[PDB]
Amino acid sequence: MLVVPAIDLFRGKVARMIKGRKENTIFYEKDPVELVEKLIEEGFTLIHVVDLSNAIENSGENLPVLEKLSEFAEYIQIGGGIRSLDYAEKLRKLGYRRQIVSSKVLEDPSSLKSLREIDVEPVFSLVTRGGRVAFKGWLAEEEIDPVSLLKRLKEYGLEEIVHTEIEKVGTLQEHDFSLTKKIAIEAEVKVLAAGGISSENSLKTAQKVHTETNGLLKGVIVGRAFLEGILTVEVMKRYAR
């Protein structure tokens, strides 16, 4: 199964926002380019990078870092405020072929095809709060159920999602894999689980779910515990076997 280290960027820096609040941002003193280099040396082939400056403020402040990281764009899935085809094209020219999109797909589901047409592999970021779809723009009441939303989006060619349990991001709570497994099986989409991938037990449950779903649960995204060194590179590597 995949085990995907995640890095958030804010104001040029490796960062973490507590409950996603910008006034509560922890900055790390590790160089993001050095960090990514090390991960590739360690044998990681997929790294999750989110531009929070662009996501939260439409700020282009992390573009110099993204350009430096683009050398390794092949091993990166990039997200954060990719809200236009032009933006996605900009990133793609740097070499970022795998892009995480959210509100764009919810406002304009034909963007999935438009992205594929510029050689971008679009990955939908589904976010849930207590099993329910968390999205503040227009959404049919029937689609508050993640399976009902993903069913519709598949008709637009959706193939792969990140499923993030938002209330568990940044915590050491345990991702609800029963919820993820149901989404993966019923919606019939490839899924990377995020939020509360925070212990060796999470990785054990993930590997077990990866097996039960026949690879539909592709793997997990590790943020907090990776950046904090709670789940070491060594441990993550062992579970990607």
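If you check the header, you will see the structure was determined by X-ray crystallography, 1.9 Å.
Using N, Cα and C of the backbone, Cβ positions are placed for all residues, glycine too.
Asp8 (mutagenesis position) falls within a strand segment according to DSSP. Sequence annotations record features per position, and here Swiss-Prot assigns active site, proton acceptor to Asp8 based on a curator's inference.
In Swiss-Prot, a published mutagenesis experiment is listed as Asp8 to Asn, annotated Loss of activity.
Here the residue is the original one, but Swiss-Prot notes a mutagenesis experiment at this spot, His48 to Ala: Decrease in activity. Look at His48 (mutagenesis position): DSSP puts it in a strand.
Counting only residues at least six positions away in the same chain, the Cβ atoms of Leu9, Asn62, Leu66, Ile78, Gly79, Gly80, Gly81 sit under 8 Å from the Cβ of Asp51 (mutagenesis position). Per Swiss-Prot, mutagenesis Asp51 to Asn is noted as: Decrease in activity.
Its Cβ taken as reference, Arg83 (mutagenesis position) is surrounded by 18 other Cβ atoms within 10 Å in the chains shown. In Swiss-Prot, a mutagenesis experiment is listed as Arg83 to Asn, annotated with the note Decrease in activity.
Taking the Cβ of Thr164 (mutagenesis position) as centre and 10 Å as the limit, one finds 23 other Cβ atoms among all the protein chains shown. Quoting Swiss-Prot on the mutagenesis of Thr164 to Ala: Strong decrease in activity.
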**Message:** A 10 Å Cβ contact count, applied to the mutagenesis positions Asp8, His48: which residue has the minimum?
**Reply:** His48
**Request:** Would you identify the secondary structure of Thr164 (mutagenesis position) according to DSSP, in three states?
**Result:** strand
**Request:** Can you figure out which of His48, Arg83, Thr164 (the mutagenesis positions) comes closest in space to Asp8 (mutagenesis position), comparing Cα atoms?
**Result:** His48
